Every structure is written in structure tokens, then in C-alpha cells.
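Enquirer: I'd like to ask you about the structure that follows.
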Amino acid sequence: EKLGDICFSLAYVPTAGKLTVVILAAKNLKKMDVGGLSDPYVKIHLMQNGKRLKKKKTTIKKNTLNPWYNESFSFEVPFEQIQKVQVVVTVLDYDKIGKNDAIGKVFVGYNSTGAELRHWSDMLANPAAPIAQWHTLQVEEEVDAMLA
């Protein structure tokens, strides 16, 4: 089933070790609520060798399957470690009095493939520039097995 798509930009400044992720938007998200929509927010994790180094999250948008965020996050990653980390992006539904269930997730960086690997490589090909791309969300369990 189609889970939706996430747009984000990546920028990396190797001399400063500064990685900036901008969560731009999502589109066509799986609906998660009785009212036919979702209340989506996005989590970013910086991972290295299966350990969480840093966690960030966006604000929560209400009643929408097509949120616009334009929210920026900064990470410190030394240049000698840049090909060892993963940036994992998860879209979840917020339910204040229930559970927050994941809609789907993707990751870029170490062991990534296809357009995710190309997005990461294009970040490194264009130092300090914010390269944006749309990515298809994948089933949470399946991505978790790739990250393990």
C-alpha cells in the first residue's frame, strides 16, 4: 500500500562538520484517524552503527495528509565520519490521548540505496548547498531491518 512521500533537503559543510536537514513537506500520507486524515509530525534520527546519536522532531500539523513544514535541524558530524552515519526520517501520526503510530520512514547515508543514496551523494557533490528531493515512505519494520 502507498504510505505517502516526504520532501527534505540536505546540506553539509565538511570543514565545519555541519549537517543541516530541512523537512520541507509530505504528500499523500496514509490516513490514520477516524476522521479520514492524520495529525502528522516528522522525527529525524542521526544514527551510527545502530546507535542513536541525536533525535529531532518537527511541530505537529493537524488534520492533513499533505503537510507543509519548512523546519530546519542541525547536526554535528565530523567529515571523517560522514560516510558512517545514517539520517533516518519517520512520519508519524500524533494522537494526544492514544499512541503515536508511524506512517512510514526512509533513510539516507550509510547503506542507503537508489534515490536516497543519490541524494546523499549529491549533498557531498555540492558542499554547503541544500539539495532537496522527494522520497517514497517505506514500511517501518522493513526499514528497521535494513538499519540493523
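The residues of chain A that appear here are 271-418 by Swiss-Prot count, in order.
How was it done? The header gives X-ray crystallography, 1.6 Å.
Cβ atoms here come from the backbone N, Cα and C positions, even for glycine.
The note that Swiss-Prot attaches to the published mutagenesis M302 to K is: Fails to localize at nerve terminals. A mutagenesis experiment is reported in Swiss-Prot for this position, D303 to G, and the note states: Fails to relocalize to nerve terminals after stimulation of neurotransmitter release. Annotation comment: Swiss-Prot describes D303, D363, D365, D371 as Ca(2+) 5 binding site, evidence class sequence analysis. Annotated Ca(2+) 4 binding site per Swiss-Prot: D303, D309, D363, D365, in sequence order. According to Swiss-Prot, the experimentally introduced change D365 to E is described as follows: Fails to relocalize to nerve terminals after stimulation of neurotransmitter release.
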Enquirer: If I restrict to non-local contacts, at least six residues apart, and a C-beta distance under 8 angstroms, what lies near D363 (Ca(2+) 5 binding site) in its own chain?
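Expert: Correct list: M302, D303, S308, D309, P310, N370, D371, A372, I373.
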Enquirer: Count the other Cβ atoms sitting within 10 Å of the Cβ of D309 (Ca(2+) 4 binding site), across every protein chain shown.
Expert: 19
Enquirer: Within the same chain, and leaving aside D303, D309, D363, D365, name every residue whose CB is within 8 angstroms of the centroid of the CB atoms belonging to the recorded Ca(2+) 4 site, in sequence order.
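Expert: Near the Ca(2+) 4 site, beyond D303, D309, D363, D365, sit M302, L307, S308, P310, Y364, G368, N370, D371.
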Enquirer: In sequence order, which residues at least six apart in the same chain have a CB under 8 Å from the CB of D365 (mutagenesis position)?
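Expert: Those within reach of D365 (mutagenesis position), by Cβ under 8 Å and sequence separation of 6 or more, are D303, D309, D371.
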